[PDB]
2 protein chains.
Amino acid sequence: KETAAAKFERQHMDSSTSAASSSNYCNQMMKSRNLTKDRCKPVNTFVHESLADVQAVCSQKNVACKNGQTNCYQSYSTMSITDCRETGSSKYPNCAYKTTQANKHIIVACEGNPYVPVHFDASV
Amino acid sequence: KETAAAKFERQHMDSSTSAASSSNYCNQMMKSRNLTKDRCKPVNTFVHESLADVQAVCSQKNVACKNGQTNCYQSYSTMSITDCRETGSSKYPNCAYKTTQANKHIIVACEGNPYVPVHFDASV
């Protein structure tokens, strides 16, 4: 079993690139980050900033999570991100994703000590 | 009781303005659209495009909804939107919102005949 923090890193962190490299970025990443194993995870966002910058969001703008929880934080700045979403031709175990690059604020839920991201809520 | 389509329009459509007009936009809109009545709705997005343009998204890019449903659609173009999110000083019945303006693709779930938006899933 993964810690909540490590699962966030696996699902959402890609500091190795400044932005999605091709239209196939999501197909490759959803697979290598183990998000197509038991099923096709329908929607998932990768952040192309350092881990330190993403962790720093937990000390930024406190905002409500979509579900009403009070431990969500919005980044003061925009960040390079990629939205991966299953498309019509996607059928487990043959998972297919649309790659959409963008620059926006991210909203994450934070927990623990050290207080670090444990869920990606949204981007704005 | 509202139809699903009318509830979408009430919660998410603002074609009267090209973008949020002030930092108080969300406080005003969340109230007048009746989203602070029984509780503070934690998160809500308004779209500043014509209703025809938003309805047209149901014939655009078919993508998975965050919950796995297959009836979600992503707009081919970006749209002017405003993200409203409760902030720390928010306590029902005194609801307080942060206003964040942006330009991005919207993702909506569509249902019915006419096939129209019934849920705002996300923006990218």
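Heads up, chain B uses Swiss-Prot numbers, so what you see runs 27-150.
When the header is checked for method, it gives X-ray crystallography, 2.0 Å.
Cβ coordinates are placed from backbone N, Cα and C, and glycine is handled just like the others.
Residues or ranges marked as active site, proton acceptor by Swiss-Prot: B:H38. Remark: B:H38 (mutagenesis position) has B:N70, B:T71, B:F72, B:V73, B:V80, B:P143, B:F146 as non-local neighbours, by Cβ distance under 8 Å and separation of at least 6 in sequence.
In sequence order, B:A30, B:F34, B:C91, B:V134, B:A135 constitute the residues six or more apart from B:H145 (mutagenesis position) in its chain with CB-CB distances below 8 Å. Look at Swiss-Prot and you will find B:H145 tagged as active site, proton donor.
The annotation substrate binding site is assigned in Swiss-Prot to B:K33, B:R36, B:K67, B:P68, B:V69, B:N70, B:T71, B:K92, B:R111. With a 10 A radius on its CB, B:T71 (substrate binding site) counts 21 other CB atoms from all the protein chains.
Quoting Swiss-Prot on the mutagenesis of B:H38 to A: Loss of activity.
Annotation note: B:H145 (mutagenesis position) sits in a strand segment as assigned by DSSP. Among the mutagenesis entries in Swiss-Prot is B:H145 to A, noted as: Loss of activity.
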Sparsest-packed among the binding-site residues, when each Cβ's other Cβ atoms within 10 Å are tallied, from B:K33, B:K67: B:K33
Lowest local Cβ density among B:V69, B:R111, which the record lists as binding-site residues, within 10 Å: B:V69
Maximum Cα-Cα separation (Å), residues B:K33, B:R36, B:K67, B:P68, B:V69, B:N70, B:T71, B:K92, B:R111 listed as binding substrate: 22
